[PDB]
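Student: Below you will find the structure I want to go over with you.
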Number of protein chains: 4
Amino acid sequence: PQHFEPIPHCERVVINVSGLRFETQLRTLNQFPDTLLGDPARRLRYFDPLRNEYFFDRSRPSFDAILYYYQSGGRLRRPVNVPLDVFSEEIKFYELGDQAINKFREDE
Amino acid sequence: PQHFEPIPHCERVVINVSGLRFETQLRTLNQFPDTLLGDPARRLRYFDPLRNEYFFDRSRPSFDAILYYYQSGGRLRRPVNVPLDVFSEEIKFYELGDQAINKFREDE
Amino acid sequence: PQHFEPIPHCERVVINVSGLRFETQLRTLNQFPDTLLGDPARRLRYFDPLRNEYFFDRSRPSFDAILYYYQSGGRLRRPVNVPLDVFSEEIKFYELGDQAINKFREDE
Amino acid sequence: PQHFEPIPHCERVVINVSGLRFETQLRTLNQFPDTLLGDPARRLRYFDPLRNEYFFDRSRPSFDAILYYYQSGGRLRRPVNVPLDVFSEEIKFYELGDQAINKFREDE
């Protein structure tokens, strides 16, 4: 029931979820290897080479919880502003991990 | 009960809903012909020629659901932060389609 | 139970509520004379002469409803993300009008 | 049951909570000495010297209440969009004060 959250001081990345910009350090994304955002191989497709940011044309009220999963170091909880289906599709897209997906489902 | 969401790679448009900026690809808006945002004829009035963006002086907490309708490929659901009257007026303004309007009403 | 919302085409003003920027036309603000935002006399104090915007160091989740009152042409309603006390203090500060204040109180 | 909120006119600071920018006057932060944001000693670590802003890689839906605590002059209350578990860790990080933390818990 306890998780670790990254402390500041290195490299900061900007994630643009359909106009909503999110800024986090790379160490936040590197906490969880695998996943769409964890490794550069599965996030090079969504990286815009000109704006120096990651663009996702998806629901913006969900990346608040998706980002907090990396920040909180494992706390995945759906905010009560979006349906369960929408968040399930979002977490399936971001590939948070089979164990994490099952844990979230059992928490719902 | 299933819908299709656009995949990334072309042209991206900025929609400014009373200060809240939304960025989506043109393919997201072109999923639904007709509608205010689907075709250029009904959205040239709201396009600002100088800022290169679409300005709508309306309720900003509703275009989250309006935009997701294009992103989710047909999923129109009202977020629980605005009343049914406000969202009904918004969807009537954006002209989401008589079938879509009736489907949303029967879902409420 | 019916209200009128301004149509687009003149001058647009930016209202910065503690970092959250809101853009509306003057016709939206001029719908209600009196009030803090309706007349230039009661909003010159909060106007930043350098950034060409109005700054209010107040709760940002309330100006969504405060702004919609001008947009919707008289529809004042508290969103369910802030308490009644906070919204009452906000509407008292913005001076929405004694009749409007009483109408909102009787609607709560 | 009454609190004082700062009036405008001096120095304004920008707080970037994981991409979400908050702007407040320094007098808002100086209302409460001690705390992470009250004194420069405990906020120099989180100040970005290049962007001239304070960066916190934490949950952005929680700093609305943390900022309002300084604005409202002592009104600390968790918005109903984030869990009590998440907010308790947030207020502990910002070190709102031993009396204030216990007051919030007794209010929950």
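Residues 83-91, 96-194, in that order, are what chain B shows, numbered as in Swiss-Prot.
Structure method, as recorded: electron microscopy, 3.0 Å.
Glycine is treated like the rest: Cβ placed from N, Cα and C.
Swiss-Prot lists these features:
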- B:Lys178 to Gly: In RNA edited version (VARIANT)
- B:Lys178 to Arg: In RNA edited version (VARIANT)
- B:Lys178 to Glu: In RNA edited version (VARIANT)
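A description of the local structural setting of each listed feature is requested, covering burial, neighbours and distances.
Tutor: With a cut-off of 8 Å between CB atoms and residues at least 6 apart in sequence, the same chain places B:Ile187 near B:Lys178 (variant position), listed in sequence order.
Taken residue by residue with DSSP, B:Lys178 (variant position) is part of a helix.
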Student: Just checking: Cα distance in Å between B:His91 and B:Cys96, the two residues bordering 4 missing ones?
Tutor: 7
